[PDB]
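Colleague: Provided herewith is a single structure, encoded as structure tokens, for subsequent inquiry.
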Number of protein chains: 8
Amino acid sequence: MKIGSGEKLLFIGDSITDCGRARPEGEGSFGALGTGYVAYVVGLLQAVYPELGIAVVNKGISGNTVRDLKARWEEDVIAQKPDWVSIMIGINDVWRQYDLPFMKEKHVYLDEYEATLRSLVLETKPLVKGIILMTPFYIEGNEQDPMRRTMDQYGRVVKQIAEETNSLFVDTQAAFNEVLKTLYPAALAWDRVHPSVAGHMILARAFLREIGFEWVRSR
Amino acid sequence: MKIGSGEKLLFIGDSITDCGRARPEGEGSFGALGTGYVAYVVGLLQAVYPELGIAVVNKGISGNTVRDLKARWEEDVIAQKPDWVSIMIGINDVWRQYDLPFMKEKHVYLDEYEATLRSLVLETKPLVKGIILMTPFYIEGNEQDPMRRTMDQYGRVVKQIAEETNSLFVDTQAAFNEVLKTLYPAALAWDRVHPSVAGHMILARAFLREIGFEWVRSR
Amino acid sequence: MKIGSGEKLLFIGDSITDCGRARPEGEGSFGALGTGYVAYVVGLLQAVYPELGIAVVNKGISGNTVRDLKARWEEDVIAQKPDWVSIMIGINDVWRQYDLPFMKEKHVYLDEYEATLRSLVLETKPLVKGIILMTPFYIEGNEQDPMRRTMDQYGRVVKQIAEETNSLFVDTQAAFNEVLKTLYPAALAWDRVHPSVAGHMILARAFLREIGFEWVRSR
Amino acid sequence: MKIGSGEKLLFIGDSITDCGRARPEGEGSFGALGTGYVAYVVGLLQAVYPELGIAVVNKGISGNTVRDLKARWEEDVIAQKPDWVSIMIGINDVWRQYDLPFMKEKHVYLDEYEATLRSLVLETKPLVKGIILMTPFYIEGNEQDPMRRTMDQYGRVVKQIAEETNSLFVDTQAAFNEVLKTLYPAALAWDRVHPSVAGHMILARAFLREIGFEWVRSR
Amino acid sequence: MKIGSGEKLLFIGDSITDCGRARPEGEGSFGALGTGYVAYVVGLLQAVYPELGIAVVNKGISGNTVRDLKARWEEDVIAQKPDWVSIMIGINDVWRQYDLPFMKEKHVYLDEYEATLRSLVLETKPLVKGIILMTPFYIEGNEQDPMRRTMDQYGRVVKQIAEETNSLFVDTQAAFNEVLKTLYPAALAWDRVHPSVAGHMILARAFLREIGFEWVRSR
Amino acid sequence: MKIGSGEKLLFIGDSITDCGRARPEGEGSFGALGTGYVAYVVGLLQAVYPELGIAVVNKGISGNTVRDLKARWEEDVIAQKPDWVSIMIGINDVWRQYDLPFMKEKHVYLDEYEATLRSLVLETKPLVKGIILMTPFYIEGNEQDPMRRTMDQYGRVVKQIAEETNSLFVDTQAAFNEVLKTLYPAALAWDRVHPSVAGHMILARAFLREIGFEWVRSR
Amino acid sequence: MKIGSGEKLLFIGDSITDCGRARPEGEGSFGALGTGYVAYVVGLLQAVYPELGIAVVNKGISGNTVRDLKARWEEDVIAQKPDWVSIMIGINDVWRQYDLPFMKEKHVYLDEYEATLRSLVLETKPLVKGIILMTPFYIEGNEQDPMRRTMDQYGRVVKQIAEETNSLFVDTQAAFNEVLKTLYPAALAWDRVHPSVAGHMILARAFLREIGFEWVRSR
Amino acid sequence: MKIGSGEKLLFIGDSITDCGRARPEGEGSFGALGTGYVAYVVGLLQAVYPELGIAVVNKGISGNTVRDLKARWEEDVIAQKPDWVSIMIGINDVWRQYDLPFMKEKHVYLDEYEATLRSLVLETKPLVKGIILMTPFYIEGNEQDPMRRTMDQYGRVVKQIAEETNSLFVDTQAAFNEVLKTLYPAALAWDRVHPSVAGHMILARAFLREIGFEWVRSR
Ligand SMILES: [Cl-]
Ligand SMILES: [Cl-]
Ligand SMILES: [Cl-]
Ligand SMILES: [Cl-]
Ligand SMILES: [Cl-]
Ligand SMILES: [Cl-]
Ligand SMILES: [Cl-]
Ligand SMILES: [Cl-]
């Protein structure tokens, strides 16, 4: 278990993280944590590690790119004084290039994405105990679909930033890919991005595996 | 322009045809026709052929397969006494195979599809001036995406039936394919099925081209 | 096709342009473009010219006169840095004189209308690639109905401004008049201003004809 | 004042009479009478003849033609046992001819109108103290506007019937015509049918004048 | 007719005047004038004096005392530049003394009422063509009911202010008292203040009588 | 305390008893008992006699006269098998005579009232441990106000019946009269019928006093 | 009766006091006092002491701790110039320690609670006629349940502050404990904090007993 | 993993099982399964065993006792033809004894509980591959709290039945007990019954452990 007792864990990201969380505070009840992977992570940690004693905050905002995260970083992350910061961002950075290809101001291309995400992680690292970087993902099994291909490229950036900064790393793409050996995307997400309960469990399980969660603790 | 004044044109199909149309009647004003390709067709006919005087009915129902159409045909088509019947069905027949792959009873496989659709055309043809068969479609440019590949099989059945029965024929998939040379599917439909205004205009224009609509009339 | 690839097209006007568009931004989805002629124009351009690569913004506001357009021009037009600006204004300038004849402060008489519209076009022209001026209209076939008569006078001003400034010009009155040879007004608009889908197609088709749209492209 | 205390006065017609009245009963409070000329009549009678004690019922139904009135007459008029019946019908009978000119089955032409309305008066007259026939109207000052011209034909039938049957008679069109010497139709009704408070007051006053109301009573 | 052509008439008061009028503007449609005596006055003036050419504004606010009127006078009356100002205030000034007798800060006793109302009329008179002062009222026939008695005292103040300033005067109490010879209060207002349509007609008729309205004009 | 544990106490009457109670059952939780004197009685019994275990049902229905009670007695009282029945009726029987003075059929005059109420008590008495008759009331201190004067007549009938039948008896009018030595009616009820929390507490306390409630129990 | 005629009584606290009171004012009608113990106190005082002449304000806010009370004290208490101030606070101060044990910033531990409450009472006492301090409570009969135990400790602080400052004192815990000899908590409050009508009567009765209320006054 | 592909797993019980599931069918999508332990189980099975293809039905109904289950068994269980049936019942059977202690008819005592539950298992066992009996629970760590003590009796009956009938068995109370070594009940459920996401995860994990779920599969 990487997270220690008494620590504040803060999750930030886009709609995948948001899932109807309470605005602005994003804390104070599960209602406040929204209805997806964040709530499931916290629930399972409480079910299996109730003594862990963690405080949890959800600052996900629907629609965000890393550019949006940067504009609110000071208030929504630094000022919350978390011990651990989990980030999952890139889906919209990429998706806008494909769904609104001619509105270029909505796009966050790979150069802006890497520089901005790198910079948020470098600035934040000295202020906290740890960072978890979760790749964006696209629920699509064909590596040569253009959006999947670009999303994998964004994920490489996240992975390389995690390496360089000694952050924990969750490859969310790899978690979906495993299930995508059996299921066509639409069985998890009609839109290849916003999934069912099952997709949120895929995410929660990937996160928990990386922080050293055990389903049944051996001690 | 194949349709003549005083004639009734009835559209039937799934959500793509439905688009929020009024239930049960689906007739009498634009709002009753819903907010997609059906309404656009009717508005373009009225804009360009105001003297035609066509009665238009929308019997689309969201979620339907051809198995659902056969079950309501007597009341929703035969009893309306149309002069022209437009059919667009097959999306769900296929989609269920991929989004609920273990609920087999909800699947309509190609052999049932073909014979059922054939039955509907053969039943209706003696009572009407004509039939327009629109293929289903999937907004996906990769011919090897499993659902796109299945959809094309169903589309080929539709075309066989239209040739055999002397029905009018609209290849909706080929109309999308052309636009998909440029746009990634998400720019038309996040879910690859339900599209923007643009996609409804793709459909409307394909239908109008097949019935002999002229954008500026010659005479 | 007058509009070039990669360009930003901005539509401004009154409720006819607005049609429930998203406030304040008016961009980012068709939902955001509202449900009338603007959305139809953009849909048909995407259906038939998908490679055109255009970005579209709707800044229509219900109720506006040209006086209202002037008060928000800087923020809603100049600052959006469009390449092309389409304007359709005058309906309310005129209608208030007839529906609220004793509230004179709501009226924008011909002198204010010409000076203000001329001035917005002159100021805007050097900042953009092109301007489309669409006449206001009144869905009324009798040239001697007082409001139709005044509305034609407002349209002459728009036409003369378009000439003098080398702007494209859409005579929306002429488009309705053609259909008004067959249909009584109420069949398109009970109120002679806010029409059905069919009226919005009349408008969209008139606009597209002027920008060199082809229904079926000859190359 | 033709109406006597303890008597029941029943109004029937289309939306102009309906105005949101309570369904099915249309009786018992002001809210139940709806928000137009019927309620105004009743409020002015109560203001000026509080001792009268008149029961008032509103059986208007929006959308109705005289063909719709005949279909519900037994339940909505005969079974109410009124002493006075006020009829205002014909607007829709005409309007459909102009707003849905190709839906002929929805049209009630003048020959059917006349005989149906005549039938209703002849059926009802033996059971009541009196009948008031109000003409339909169209808020349009040009006598050659096709719908205004048709409306006047129907109005002339109403007047013939009232003379033949000794019914009370209210020329609503002539009451509007006087105001239309000054106001353009839109200042009373955008759609030329459904009017402001002012138009409902035009109607209320015309009706009251015909039944012998005095604004300040002499005795 | 005291009011002249082309003039702006502004009504101010409490809920009796307000009647759901549009906030903040209170002008631009009857919807905007609310659903009581103000709308009825304006309707009848338009029905019978359509050439009068008057602009009308409703600034009634539910709950107001004269103290509230004073706090908003500059913005809601002076700055609207009316020609004629009608005031009906005092009901709440008085009612709070009886319904919330121990919340004395809500009460506007006779000294504050006279000084404040007098002062608003004196300040306003030089800026306008005329003032109409309408007494408050209480729909209660027993002169010795304590609230009726106090309300009559407030009405004397209004009357004496009207005399001294040469303002028009409407004794609303006298109009209700006439009807209260026949009807118990509850037949017009359960609460003795907020009446039915009939009460609003009693008010409208009293106002119109004072401005020289004729039901049928003699010229 | 006249009521014993395990017993069912059923209240019936008009809106004063109803207060938004659940329909049809009017039992099972506080919300089901509505928000006035019934709920207060039950909450005070539970506060002070928690060991009693009384089932309470609220069968009030807004608008009812004693004529309405007789029409539903079998289902709403007899079929509930109560041990105690509380009746409070008469307000509407009277009120209609004053708020709809010409709708005589809606009036229940004193002779019908008396015999009907007598009938209900005589029917029910053999089946129950006891009956509590609560007088109607009118919140009006002047004994000569016509409705107050009529109400007192009905109240006197209720008291005669209770003496003749050995029923428990609550003079609600005398409880209000005492408070009306100090407060003007509007401080309790704008409409003189439906009161504040205070008025419901007046009623609750009067009822509890009659059944032998002690605020602090002696034993 | 400790409270004197003409005095302003202000209640402040958490949701138990709030009970849906009107924000921000919390005065001007019972609707405004909310639907629990405050409204019941005021109702019973008016029912039994109508001449007392008291003005009442409810400033309860759902969720508050004493830390929240301090942040709004100046505006919500001092500036209202009450004569008497009743405080009931501590439930949330304590409950957050148990329901959100790892969010320590939400907790108000005993040192902050005593210092802050003591300080508010000392600052307020010279400005008012009297203070009533009501203990917090927890509807739980087992003195050794950890939250009940802590809540009793908070109550001791309130009691000792009341002693030292000569404030009136209501032991709300003792009032519930009496009823908890008969009833399991869930019969009054599923959550052991927010009770039914009956719990609000338990509270109201405890408050009234302390201010010298008599159910039946002996003079 | 005891459950096999193509099999139907049906859950039945009270609100804890219901959680807002779709009525009547309780099948077909996640939303139809509601928002608690049932949906979590299904999402974890799909996440980790996507190839299984299990049909899942939720027949929970809020408020139910085992007496309510027997009354609807034929339609809600037998007619669904499940392969596996999960039962969790008893919370209400007990809770009513403590929250409505004098409404004895609403109580299901242990002797009726045991025989009814036994009957259901014995009826169903021949038709299914297996039965899972989940104990009821009460989130309360003190074994002497009267309701917790009663709940444990019912739980012991459930375990006896499961041993006697060879059913699968989930001790939900023991799963909560472990977490209650650390958390006070309110941190999981204010009312000690309806819990947070964490509590639903406690339940989901206990159920999954009993059916042989592996968090990371070995094979
Ligand atoms: Cl998003
Ligand atoms: Cl569909
Ligand atoms: Cl507009
Ligand atoms: Cl109509
Ligand atoms: Cl008011
Ligand atoms: Cl009632
Ligand atoms: Cl609270
Ligand atoms: Cl439940």
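The backbone N, Cα and C atoms fix where each Cβ goes, and this holds for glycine too.
Not my notes, these are from Swiss-Prot:
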ACT_SITE  C:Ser15  active site, nucleophile
ACT_SITE  C:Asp191  active site, charge relay system
ACT_SITE  C:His194  active site, charge relay system
MUTAGEN   C:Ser15 to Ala  Loss of catalytic activity
MUTAGEN   C:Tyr184 to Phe  Significant reduction in catalytic activity and modification of the quaternary structure as a homodimer; when associated with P-190
MUTAGEN   C:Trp190 to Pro  Significant reduction in catalytic activity and modification of the quaternary structure as a homodimer; when associated with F-184
MUTAGEN   C:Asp191 to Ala  Loss of catalytic activity
MUTAGEN   C:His194 to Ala  Loss of catalytic activity
Colleague: Taking only C-alpha atoms and a 10 A limit, tell me which of C:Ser15, C:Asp191, C:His194 are near C:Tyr184 (mutagenesis position). These are the mutagenesis positions.
Modeller: none
Colleague: Could you tell me which of the mutagenesis positions C:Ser15, C:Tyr184, C:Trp190 have their C-beta within a distance under 6 angstroms of some atom of ligand 3?
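Modeller: Passing the 6 Å Cβ check against ligand 3: C:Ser15.
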Colleague: When you measure from the Cβ of C:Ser15 (mutagenesis position), which residues in the chain that are at least 6 apart have a Cβ under 8 Å away?
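Modeller: Listed in sequence order, they are C:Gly60, C:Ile61, C:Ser62, C:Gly63, C:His194.
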Colleague: Specify the secondary structure state of C:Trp190 (mutagenesis position) as given by DSSP, simplified to three classes.
Modeller: coil
Colleague: Measure from each Cβ of the mutagenesis positions C:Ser15, C:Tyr184, C:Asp191 to the Cβ atoms of chain D, and list in sequence order the residues where some distance is under 8 Å, or 'none'.
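Modeller: Near chain D: C:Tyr184, C:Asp191.
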Colleague: Using all protein chains in view, find how many other C-beta atoms are within 10 Å of the C-beta of C:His194 (mutagenesis position).
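Modeller: 18, counting other Cβ atoms within 10 Å of C:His194 (mutagenesis position).
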Colleague: So which of the mutagenesis positions C:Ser15, C:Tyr184, C:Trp190, C:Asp191, C:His194 sit close to ligand 1, that is, with a CB under 6 Å from an atom of it?
Modeller: none
Colleague: Cβ under 8 Å from chain A: which of the mutagenesis positions C:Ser15, C:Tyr184, C:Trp190, C:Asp191, C:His194 qualify?
Modeller: none
Colleague: I want to check the contact list for C:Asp191 (mutagenesis position): same chain, sequence separation of six or more, C-beta distance under 8 angstroms. What comes out?
Modeller: none
